[PDB]
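S.K.: If you scroll down you'll find the structure; I have some questions about it.
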Amino acid sequence: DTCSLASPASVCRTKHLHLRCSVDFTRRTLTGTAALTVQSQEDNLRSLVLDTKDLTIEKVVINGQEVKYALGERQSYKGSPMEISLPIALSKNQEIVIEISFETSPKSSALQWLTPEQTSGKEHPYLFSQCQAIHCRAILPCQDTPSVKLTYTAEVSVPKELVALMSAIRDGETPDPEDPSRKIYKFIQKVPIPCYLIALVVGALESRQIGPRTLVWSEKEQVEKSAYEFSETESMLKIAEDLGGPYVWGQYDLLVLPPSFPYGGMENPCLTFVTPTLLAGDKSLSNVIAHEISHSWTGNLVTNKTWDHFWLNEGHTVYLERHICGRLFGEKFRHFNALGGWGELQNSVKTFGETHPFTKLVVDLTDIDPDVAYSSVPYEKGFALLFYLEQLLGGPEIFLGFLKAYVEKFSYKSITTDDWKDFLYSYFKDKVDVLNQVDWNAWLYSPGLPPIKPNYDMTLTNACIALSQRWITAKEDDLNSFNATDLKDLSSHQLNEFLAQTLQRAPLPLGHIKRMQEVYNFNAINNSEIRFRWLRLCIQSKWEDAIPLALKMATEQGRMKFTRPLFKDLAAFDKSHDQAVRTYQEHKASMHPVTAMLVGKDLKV
Ligand SMILES: O[C@@H](c1ccncc1)c1ccc(OCCN2CCCC2)cc1
Ligand SMILES: [Yb+3]
Ligand SMILES: [Zn+2]
């Protein structure tokens, strides 16, 4: 694992973590002990190395004594390696507990600390983590590689008026014996997980039950809205369980974060984190819930061995997500979404450039920060491979037979693309002549669009294309012919696909865009997906009225899918360039650390 400085799994394995920590909002630090139960995989083992990043190590204790350790030079985004000298050589399979006293930095890339004013309630601060891909090392010392899976337990001391939650089953709460102004919250995760799945939130959280195994959590002011938006959650889990086999994690809770959470969702086990930008009022963005739910099998049970194999997580998850959505809403909607994602894949390839290395399915992340490499490619190129294979190998019933057999086979494991491919050939041994027609080298290792486009039903897409082609080919004397009734029979999804289609040909003339606002009033739409693509189209077609609206969206929430391109677009428009740069600088300190970093790079600031 070229993203990790720890001793590899072939040397030693973390089996368990017991975390005892206290969250200090005054110093913005988390402080305490990580006791790692580590098993040797080698004879005569006398040292091992752990990932850290911006941690302050106080001491390391094994068998009740302090032992020697050293921190190496920082290696950029990877952090500094921590070599621990064991007091007695270990034989193969011997296990020991190593206790590390540490403290985090305020600038931990895994954490965002928010003041009272950056929250809903305006009285309490809030903390949330995000470990994927390699940020767990910025919280505690660990072997920070998805190739190692451990169970864990934790005890978290917090201001007594706040709530701690983790990616684990809640195991109780009591006053802190060391400090009566504090509560300790307790947690257990009995299913082995890669460390990137470790998660913590502390804040003034409330919950409402929305299904037999699902509570939503958020601040008070978001709970009622959230409960309604995600009400299809149980029914999606049932479908996910029919497709993937038993849900093994006990609880499936949802946390809805403050608006700076950088992602649509993060499949932390027992507690999926989501963006508030999902709250569209009508459940239209629930594909993201189905995506997070699918990860309970693809990602969380079968895990990528290293980040070069991320597509394994994402493509199988999009593949299952799209199935859940097609069960709920029909096979033509499955194809509709499948086809739009091919649209998103053309976008990403066009941006990076068709020969760019980040456009490969399997990437080499050796000296690359995974946060810089992250995009739609592993999701959409991964999904396009599986949809192609589905159509090659006999259809969805046949291919879902394989996905379920693949999950069973590799549950509680971390695997490579070769692992996936050997199993695909084993499973379809009677269809190997067909599998040998796939150009594996191109599909897996080459840049750009896949060598083959799957067959997609167009039924629901057609109206979207038709309307978009009318706008694009319209001349000034055609603009009168447009009318609100054009949108009459389009769902929010089709309206969003109309804008995505139109956006692919942007800029349009400014008079067209103005007319579009005149007849359709897209400014009134608060659906974050739609509003996003509409502001993009407006800025790219050089409408100045749209600058304040685009600046406002870019900074009122922080989902990088929306914030990054809105800032990029505003920077590339000469009228808003200076203001874009200025607005970033003014917001930078209060932004998510990873978000700040990428937007900063994006703007060349
Ligand atoms: O493995 C990297 C990659 C591989 C292949 N192509 C591109 C990138 C990668 C980069 C960033 C990640 O960060 C994860 C942040 N997320 C949390 C929820 C959604 C994504 C996770 C993985
Ligand atoms: Yb004309
Ligand atoms: Zn995902």
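Sequence positions for chain A are given in Swiss-Prot numbering; the residues included correspond to 6-610, in order.
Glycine is treated like the rest: Cβ placed from N, Cα and C.
According to Swiss-Prot, the record shows the following:
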type     : residues                                                               : note
MUTAGEN  : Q135 to A                                                              : Strongly reduced aminopeptidase activity. Strongly decreased affinity for leukotriene. Abolishes epoxide hydrolase activity
BINDING  : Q135, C136, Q137, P267, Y268, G269, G270, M271, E272, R564, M565, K566 : peptide binding site
MUTAGEN  : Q137 to N                                                              : Aminopeptidase activity almost absent, but keeps LTA4 activity
MUTAGEN  : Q137 to A                                                              : No loss of activity
MUTAGEN  : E272 to Q                                                              : Loss of LTA4 hydrolase activity, and aminopeptidase activity strongly impaired
MUTAGEN  : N273 to A                                                              : No loss of epoxide hydrolase activity and aminopeptidase activity
BINDING  : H296, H300, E319                                                       : Zn(2+) binding site
MUTAGEN  : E297 to Q                                                              : Loss of aminopeptidase activity, but keeps LTA4 hydrolase activity
MUTAGEN  : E297 to K                                                              : Loss of epoxide hydrolase and aminopeptidase activities
ACT_SITE : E297                                                                   : active site, proton acceptor
MUTAGEN  : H300 to L                                                              : Complete loss of LTA4 hydrolase and peptidase enzyme activities
MUTAGEN  : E319 to A                                                              : Complete loss of LTA4 hydrolase and peptidase enzyme activities
MUTAGEN  : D376 to A                                                              : Strongly reduced hydrolysis of peptides starting with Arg. Small effect on hydrolysis of peptides starting with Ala. Abolishes epoxide hydrolase activity
ACT_SITE : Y384                                                                   : active site, proton donor
MUTAGEN  : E385 to Q                                                              : Reduced aminopeptidase activity. Minor effect on epoxide hydrolase activity
MUTAGEN  : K566 to R                                                              : No effect on epoxide hydrolase and aminopeptidase activity
S.K.: Measuring Cα to Cα, how many angstrom lie between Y268 (peptide binding site) and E319 (mutagenesis position)?
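M.R.: Each residue's Cα considered, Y268 (peptide binding site) and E319 (mutagenesis position) end up 14 Å apart.
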S.K.: Suppose we draw a 10 Å sphere around the Cβ of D376 (mutagenesis position). How many other Cβ atoms does it contain, all chains included?
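M.R.: So the number of other Cβ atoms within 10 Å of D376 (mutagenesis position) is 19.
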S.K.: If you measure every Cα to Cα pair among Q135, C136, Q137, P267, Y268, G269, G270, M271, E272, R564, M565, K566, the residues listed for peptide, what is the largest value in Å?
M.R.: 18
S.K.: Taking 10 A as the limit, how many CB atoms besides its own sit near the CB of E385 (mutagenesis position)?
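M.R.: Here the count is 26.
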S.K.: Check the DSSP secondary structure of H296 (Zn(2+) binding site), expressed as helix, strand or coil.
M.R.: helix
S.K.: Can you tell which of the mutagenesis positions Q135, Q137, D376 lies nearest to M565 (peptide binding site) in space, using Cα positions?
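M.R.: Out of the listed candidates, the nearest Cα belongs to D376.
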S.K.: Give me the long-range Cβ neighbours of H300 (mutagenesis position): same chain, 6+ apart, Cβ under 8 Å, in sequence order.
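M.R.: Looking at Cβ-Cβ distances below 8 Å from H300 (mutagenesis position), excluding near sequence neighbours, one finds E272, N318, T322.
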S.K.: For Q135, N273, listed as mutagenesis positions, tell me which one has the smallest number of other Cβ atoms within 10 Å.
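M.R.: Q135, out of the mutagenesis positions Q135, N273, has the fewest neighbouring Cβ atoms within 10 Å.
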S.K.: Relative to the Cβ of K566 (mutagenesis position), which residues of the same chain, six or more apart in sequence, are found under 8 Å away?
M.R.: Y268, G269, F537
S.K.: Other than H296, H300, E319, which residues of the chain come within 8 Å of the Zn(2+) site, judged by Cβ distance to the Cβ centroid of those residues?
M.R.: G270, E272, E297, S299, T303, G304, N318, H321, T322, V323, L325, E326, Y384
S.K.: Measure from each Cβ of the recorded positions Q137, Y384, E385 to the atoms of ligand 1 and list the residues where some distance is under 6 Å.
M.R.: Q137
S.K.: Given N273 (mutagenesis position) and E385 (mutagenesis position), what distance in Å do their CA atoms have, once rounded to a whole number?
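M.R.: About 22 Å separate the Cα atoms of these two residues.
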S.K.: List only the single closest residue to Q135 (mutagenesis position), chosen from the recorded positions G270, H296, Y384 by CA-CA distance.
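M.R.: Closest by Cα: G270.
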